[PDB]
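First the structure, in the form of structure tokens, and then the observations on it.
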Amino acid sequence: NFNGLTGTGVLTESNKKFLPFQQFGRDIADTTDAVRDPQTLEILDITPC
Amino acid sequence: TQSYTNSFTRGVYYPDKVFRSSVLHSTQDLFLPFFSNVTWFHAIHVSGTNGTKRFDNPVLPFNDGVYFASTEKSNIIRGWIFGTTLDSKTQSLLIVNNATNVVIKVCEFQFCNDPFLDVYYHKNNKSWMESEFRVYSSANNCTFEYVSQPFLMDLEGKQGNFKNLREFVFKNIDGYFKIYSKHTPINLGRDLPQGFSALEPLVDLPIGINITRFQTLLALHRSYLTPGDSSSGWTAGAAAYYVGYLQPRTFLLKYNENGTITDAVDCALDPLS
Ligand SMILES: *[C@@H]1O[C@H](CO)[C@@H](O)[C@H](O)[C@H]1NC(C)=O
Ligand SMILES: *[C@@H]1O[C@H](CO)[C@@H](O)[C@H](O)[C@H]1NC(C)=O
Ligand SMILES: *[C@@H]1O[C@H](CO)[C@@H](O)[C@H](O)[C@H]1NC(C)=O
Ligand SMILES: *[C@@H]1O[C@H](CO)[C@@H](O)[C@H](O)[C@H]1NC(C)=O
Ligand SMILES: *[C@@H]1O[C@H](CO)[C@@H](O)[C@H](O)[C@H]1NC(C)=O
């Protein structure tokens, strides 16, 4: 759970060059791909189980 | 100056915060149509040796947001005023800028006489303009004096033919005020050079006051390197101060692999498009 975004899967650090204003990651079919931690400033890939 | 000039491929901004990569995406938003025309409002020493009025700062309709660009080497342009009244009845917005700071103050500005002006109006002899800005008189009930890092960051110009170009887009919808900004250090010999560049969102200020007029605050003591003419309509000249109006269009954007907009096409300009 991130800021009220429920999900399930595996979390792994990825080399995503997220710009400071950009927060979420998304791809085809409105599927969340990366999230920004509410406390630390880190961007991580999310992959379904 | 009331000339007309073609805006080739400028005026695109990121619609939303979600990151995307290598996807051709279609959106329907307010945008500046490609190959539209823009006017040249100008500031000039209208008999600057005397305190003769210049009327370089008029009032414009503000029909659904405003596009803005400025190409100058100094800090002459600083600050905008907005509002449907600019009177004692209703609030007014001030976006004046400090030396290395900006203050945004929504408050009732009763009387705005005129921008301050040095009677000599010569910058060829003295280059110091110090603490000569007072436009508002009575500050009645108001709140929301937002303060943050300055919008403009001085890109130093050197060696000639190399100055900074500032682009801004002002929108006010559903109680939210958004200001998209971009600095392009590269301008070369063209006031409106060809090329494609996105507009970075900078701030999001909640106010909620309806806007129907705006005016620009210049350092009217002196503004040098200024040609002028009395022509009107579709003419030619130079003003170094532009303006454009947005419309509810539909665009197609090509995000790069890194996540930056590279090309865009409007679905209303050409049958091929
Ligand atoms: C826009 O301005 C151009 C000149 O810059 C003029 O020829 C044209 O009639 C104007 N109106 C349009 C394109 O609708
Ligand atoms: C900016 O200038 C205004 C005008 O005097 C002043 O009220 C404000 O305190 C100044 N702020 C900074 C950070 O310089
Ligand atoms: C501001 O609010 C106070 C309190 O209601 C009122 O007395 C004053 O006239 C108001 N001024 C303006 C300019 O609205
Ligand atoms: C904007 O607000 C003012 C109130 O001062 C009002 O007179 C004006 O009609 C409003 N604009 C529109 C388009 O309704
Ligand atoms: C994406 O950014 C990286 C990091 O600067 C860069 O090496 C790469 O060339 C960029 N991709 C482009 C410009 O297509």
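Numbering, chain A: per Swiss-Prot, residues 542-590 in sequence.
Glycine too: its Cβ is placed from the backbone N, Cα and C atoms.
Natural sequence variation is annotated in Swiss-Prot for A:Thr547 to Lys, with the remark: In strain: Omicron/BA.1. Sequence-distant contacts of A:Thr547 (variant position), defined as residues of its own chain at least six apart whose C-beta falls under 8 angstroms from its C-beta, are absent.
Within 10 Å of the C-beta of A:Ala570 (variant position) we count 5 further C-beta atoms, all protein chains included. Swiss-Prot documents A:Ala570 to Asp as a naturally occurring variant and attaches the note In strain: Alpha/B.1.1.7.
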